[PDB]
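Notes to accompany the following structure.
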Amino acid sequence: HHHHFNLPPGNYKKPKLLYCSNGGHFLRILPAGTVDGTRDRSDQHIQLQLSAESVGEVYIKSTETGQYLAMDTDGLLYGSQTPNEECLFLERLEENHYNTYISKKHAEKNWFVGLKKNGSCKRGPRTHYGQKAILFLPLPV
């Protein structure tokens with residue numbers, strides 16, 4: 001293990017919106033496969049269904065398009081049509097409150113899912129423990 005094992009409560013029974021406290025954007029996976037964030041709660045591409053593959057390891061999938069959130073070899077988030085190694089994330093509690101998602105594939109490098117204040121996703125190498133960009137709150141749809 002390269003990381004702690006404090007897990008968030010909550011479950012995967014229903015879809016969620018992944019709200020980033022950094023700028024208040026919801027993670028969004030557009031049909032074209034791009035990933036970013038939007039503050040529009042009415043967006044049809046921010047409803048996500050998480051599922052556990054192993055305790056603390058999850059897939060994050062767009063309920064609208066079926067695409068899986070994934071992080072590529074250069075740390076960019078993209079929507080994948082099919083599940084692969086780049087789609088698994090270690091879901092952990094952070095700051096005794098938030099959910100953080102570490103790329104399983106690049107876990108030794110501490111690459112997280114994160115959104116900047118302007119709503120653009122952060123590239124893996126630019127993320128790290130301590131940032132507000134990596135902190136999310138799963139909200140009901």
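These residue numbers are counts, starting from 1, taken along the chain as shown.
The header says X-ray crystallography, 1.8 Å.
In case you wondered, yes, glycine gets a Cβ from its N, Cα and C as well.
All protein chains included, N22 (mutagenesis position) registers 20 other Cβ atoms within 10 Å of its own Cβ. Here the residue is the original one, while Swiss-Prot reports the published mutagenesis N22 to A (Swiss-Prot position 33) with the comment No effect on integrin-binding.
Annotation comment: Swiss-Prot describes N22 as heparin binding site, evidence class experimental evidence. Taken residue by residue with DSSP, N22 (mutagenesis position) is part of neither helix nor strand, so it is coil.
Sequence-distant contacts (6 or more apart, same chain, Cβ under 8 Å) of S103 (mutagenesis position) comprise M71, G75, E86, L88, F89, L90, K109, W111, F112, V113, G124. What Swiss-Prot notes for the published mutagenesis of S103 to A (Swiss-Prot position 114) is this: Decrease in LRRC59-binding.
Look at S120 (mutagenesis position): DSSP puts it in a strand. Among the sequence features in Swiss-Prot, the mutagenesis site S120 to A (Swiss-Prot position 131) is noted as follows: Decrease in LRRC59-binding.
Quoted from Swiss-Prot, the note attached to the mutagenesis of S120 to E (Swiss-Prot position 131) states: Decrease in LRRC59-binding.
Here the residue is the original one, while Swiss-Prot reports the published mutagenesis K122 to A (Swiss-Prot position 133) with the comment Loss of LRRC59-binding. On its own chain, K122 (mutagenesis position) has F112, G114, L115, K116, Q131, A133, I134 as residues at least 6 apart in sequence with a Cβ closer than 8 Å to its own Cβ.
According to Swiss-Prot, the mutagenesis experiment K122 to R (Swiss-Prot position 133) carries the following note: No effect on LRRC59-binding.
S120 (mutagenesis position) is 11 Å away from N22 (mutagenesis position) when you measure Cα to Cα.
Neighbour density for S120 (mutagenesis position): within 10 A of its CB lie 13 other CB atoms from the protein chains shown.
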